[PDB]
Amino acid sequence: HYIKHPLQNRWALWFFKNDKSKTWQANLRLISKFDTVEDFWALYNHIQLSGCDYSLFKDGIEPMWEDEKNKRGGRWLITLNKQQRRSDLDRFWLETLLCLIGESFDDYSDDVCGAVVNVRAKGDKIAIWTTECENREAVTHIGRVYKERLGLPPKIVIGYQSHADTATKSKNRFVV
Ligand SMILES: Nc1nc2c(c(=O)[nH]1)n(Cc1cc3cc(Cl)ccc3[nH]1)c[n+]2C/C=C\CP(=O)(O)O
């Protein structure tokens, strides 16, 4: 009936089905792809009415450190307490998906790879993944706009961790 409204990029929704008897990548599942506003909303409305983690990454980028577009990058991390799953999780996740498909970081949105939400009994987490941890100007601009877009209290920092550092964990490259 109507002409669909194209998004700037094509996106893929992935999920991680926690299965301890399998190696990490064997639990990744690519659910579906979309490149219009109407197809995004249909998928979002469908998931809402249905550690089982999810991610939205640009087409061609797998949601893993191993991917060529992620190996030299990192993520802005938002940590929620147990009480924030009910009051803030869904709002923070939708606002993060909108930053992605709407290219809310202007030219710096070209550095965005995707976003990951970790559903944990001990506390949920949401991250925006970027392609180059050494791109200080792009990384910091994305972080400041993301923190503001989510209405986070200014005094508390959010940290940007390089995937190389997260993978050899035993520390924040930038804070905003
Ligand atoms: N090899 C490897 N291991 C990883 C990775 C990774 O990219 N590669 N990741 C990052 C990652 C990508 C991703 C995608 C989805 Cl859909 C859901 C959750 C996700 N987590 C987290 N491990 C370790 C697992 C748990 C630690 P923790 O308790 O901190 O998640």
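Residues 33-82, 88-207, 212-217, in that order, are what chain A shows, numbered as in Swiss-Prot.
Structure method, as recorded: X-ray crystallography, 2.0 Å.
A Cβ is built for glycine as well, from the same backbone N, Cα and C atoms used for every other residue.
A simple way to gauge crowding: the CB of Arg157 (mRNA binding site) has 12 other CB atoms within 10 angstroms, across all the protein chains here. Feature annotation from Swiss-Prot assigns mRNA binding site to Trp56, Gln57, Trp102, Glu103, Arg157, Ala158, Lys159, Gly160, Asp161, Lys162, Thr205, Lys206, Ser207.
Looking at Swiss-Prot, the entry for mutagenesis of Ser53 to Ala or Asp says: No effect on phosphorylation level nor incorporation into eIF4F complex. The DSSP secondary structure for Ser53 (mutagenesis position) is coil. Take the CB of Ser53 (mutagenesis position) and look out to 10 A: across all protein chains shown you find 6 other CB atoms.
According to Swiss-Prot, the mutagenesis experiment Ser53 to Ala carries the annotation: Does not affect ability to rescue growth of yeast lacking a functional EIF4E/CDC33 gene.
Under its mutagenesis entries, Swiss-Prot includes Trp56 to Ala with the note: Impairs mRNA nuclear export. Reduces affinity for ribavirin. Within 10 Å of the C-beta of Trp56 (mutagenesis position) we count 9 further C-beta atoms, all protein chains included.
Experimental mutagenesis is annotated in Swiss-Prot for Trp73 to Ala, with the remark: Abolishes binding to EIF4EBP1. Impairs interaction with DDX3X. Does not impair mRNA nuclear export. Does not affect affinity for ribavirin. DSSP assigns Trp73 (mutagenesis position) to a helical segment in the three-state reduction.
For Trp102 (mutagenesis position), the count of additional Cβ atoms within 10 Å of its Cβ stands at 17 [all protein chains shown]. Reduced to three states, the DSSP call for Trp102 (mutagenesis position) is coil. According to Swiss-Prot, the mutagenesis experiment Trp102 to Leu carries the following note: Decrease in mRNA cap binding; when associated with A-105.
For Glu103 (mutagenesis position), the Cβ neighbour count at a 10 Å cut-off comes to 12, with all displayed protein chains included. Among the mutagenesis experiments that Swiss-Prot reports, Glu103 to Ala is described with the note: No effect.
As a published mutagenesis entry, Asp104 to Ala appears in Swiss-Prot alongside the note: No effect. Sequence-distant neighbours of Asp104 (mutagenesis position) (same chain, 6+ apart, CB under 8 A from its CB) are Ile98, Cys150.
Sequence-distant contacts of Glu105 (mutagenesis position), defined by Cβ-Cβ distance under 8 angstroms and a gap of at least six in the same chain, do not exist. Quoted from Swiss-Prot for the published mutagenesis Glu105 to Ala: Decrease in mRNA cap binding; when associated with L-102.
In the three-state DSSP assignment, the secondary structure recorded for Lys119 (mutagenesis position) is coil. For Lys119 (mutagenesis position), applying a Cβ distance below 8 Å and a minimum sequence separation of six or more within one chain yields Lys159, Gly160. Swiss-Prot gives this note for the published mutagenesis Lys119 to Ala: Higher affinity for EIF4G1.
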Inter-residue Cα distance where the pair is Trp73 (mutagenesis position) and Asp161 (mRNA binding site), in Å:
23
Since the record lists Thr205, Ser207 as binding-site residues, which of them has the fewest other Cβ atoms within 10 Å of its Cβ?
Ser207
In the deposited model, 5 residues lying between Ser82 and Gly88 are absent; what is the Cα-Cα distance separating these two residues, in Å, to the nearest whole number?
16
Annotated recorded positions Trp56, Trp102, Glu105, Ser207, filtered by Cβ under 6 Å to ligand 1:
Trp56, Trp102
Could you give the Cα-Cα distance between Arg157 (mRNA binding site) and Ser53 (mutagenesis position), in whole Å?
19
